[PDB]
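Everything below concerns the one structure shown next.
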Amino acid sequence: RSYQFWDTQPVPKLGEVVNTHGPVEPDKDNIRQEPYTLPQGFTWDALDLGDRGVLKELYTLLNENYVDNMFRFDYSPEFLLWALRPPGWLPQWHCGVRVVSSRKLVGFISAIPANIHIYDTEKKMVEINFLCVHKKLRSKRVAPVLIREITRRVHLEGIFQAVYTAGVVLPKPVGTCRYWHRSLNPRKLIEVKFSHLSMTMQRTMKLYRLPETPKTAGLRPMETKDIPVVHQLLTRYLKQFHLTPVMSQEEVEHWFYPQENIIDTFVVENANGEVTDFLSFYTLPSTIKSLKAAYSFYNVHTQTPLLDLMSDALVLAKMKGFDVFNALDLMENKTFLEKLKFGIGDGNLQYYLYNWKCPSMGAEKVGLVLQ
Ligand SMILES: CCCCCCCCCCCCCC(=O)SCCNC(=O)CCNC(=O)[C@H](O)C(C)(C)COP(=O)(O)OP(=O)(O)OC[C@H]1O[C@@H](n2cnc3c(N)ncnc32)[C@H](O)[C@@H]1OP(=O)(O)O
Ligand SMILES: N[C@@H](CCCC[NH3+])C(=O)O
């Protein structure tokens, strides 16, 4: 295969086996000050997402041009503020491309800062998300310019490694995960053709029926007082994997404190009053009118069996009106996916590091979930 752009980047080649650990190129001690040249008639713009009108341009750009062409992500403004303004976010890392004459938003890419644990190293990186080019500008080499410009802007802040994911295979995946789906409203999914029959319709609704209330004693929504223990449980739980975030307590609050229609977190508080487990999933609908999906986030278990935790996750999602519950085969999720009646999806998710050469890993050692 020929990768015009990626062959010029500090990433391992596809097919080269990696047995080393470390950067591909050194930290840069002088950085291009000038933005990379866009095609004529387009210009860079850093998007102030605290401007409601500018945020509305971005979700319009994303809702209409982002990821069989039946279902498109329907990102909401409030979800985007959550994904794009975690602790340490920078406005110049909300990199947008506008038509010069009309100022219409036609491309975007974002970086947010994360401390990343990869094997035996902890490194300050960025996470790259929401790379989007208007359908009209496609195959005009604008995506590589966006990648180069966000790289430049991240170098300016002294950061030289990134993590990112993609559905397509690029040089070179550190890990490969697969999406799985758990029908919660089987009628609706079959109607809008997201799932198909295998077996009567009546048999299917019984097959997927869930309890009306969770079975775990002491389950309840996360509260402000749970922020420390949630942070402690997560940090300890993540040590067993090989690619994980290292979150501060403020980061834990941002990513797990519940926000309606964005992020749900439930903790298990036992008969002694100690929080010993939590489950979490985010909300991301897709346009078809709409398909309400929940996405498995981070699920930590120390006293409740993981199979019971996720069973409760499905139940709460069902109760909250979601149509489907999605989850990757990473961390220990393979231990519950089949038993809890998930079906395997058709889309992969490849995980990548920029400027870090290291052996690849099984899905089960990936302990990092992005939005
Ligand atoms: C230290 C800091 C480092 C920070 C930077 C780290 C790197 C960040 C990398 C980005 C992380 C984003 C992660 C998530 O957000 S992935 C989200 C992906 N976005 C979508 O799927 C939304 C719908 N698609 C689009 O909006 C466009 O089709 C996109 C923008 C995807 C491509 O636009 P376009 O269709 O008009 O193509 P082109 O003619 O301009 O250019 C083609 C070149 O671009 C390479 N390409 C195509 N798709 C992707 C992709 N998803 N990741 C990386 N590279 C990609 C491709 O291999 C080819 O290079 P090469 O094959 O010749 O080598
Ligand atoms: N969800 C798809 C998956 C196809 C095969 C994916 N490995 C189906 O069962 O129709």
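Chain A is numbered as in Swiss-Prot; shown residues: 115-181, 185-315, 318-407, 414-496, in order.
A Cβ is built for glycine as well, from the same backbone N, Cα and C atoms used for every other residue.
What Swiss-Prot records for this protein:
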type	residues	note
BINDING	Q118, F119, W120, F247, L248, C249, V250, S256, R258, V259, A260	tetradecanoyl-CoA binding site
MUTAGEN	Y180 to P	Abolished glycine- and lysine-myristoyltransferase activities
MUTAGEN	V181 to L	Reduced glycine N-myristoyltransferase activity
MUTAGEN	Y192 to A	Reduced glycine N-myristoyltransferase activity
MUTAGEN	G492 to D or K	Reduced activity
Residue pair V181 (mutagenesis position), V250 (tetradecanoyl-CoA binding site) - Cα distance, angstrom, rounded: 11
Pairwise Cα distance for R258 (tetradecanoyl-CoA binding site)/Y180 (mutagenesis position) [Å, integer]: 17
Per DSSP, three-state class assigned to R258 (tetradecanoyl-CoA binding site): coil
Contacting recorded positions for ligand 1, chosen from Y192, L248, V250, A260, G492 when the Cβ sits under 6 angstroms of any of its atoms: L248, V250, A260
Residues near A260 (tetradecanoyl-CoA binding site) in space but at least six apart in sequence (CB under 8 A): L248, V250
DSSP-derived structure type at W120 (tetradecanoyl-CoA binding site), helix or strand or else coil: helix
Cα distance (Å, whole number) from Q118 (tetradecanoyl-CoA binding site) to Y180 (mutagenesis position): 23
Secondary-structure category, per DSSP, in which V250 (tetradecanoyl-CoA binding site) falls: strand
Local Cβ density at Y180 (mutagenesis position) - other Cβ atoms counted within 10 Å: 16
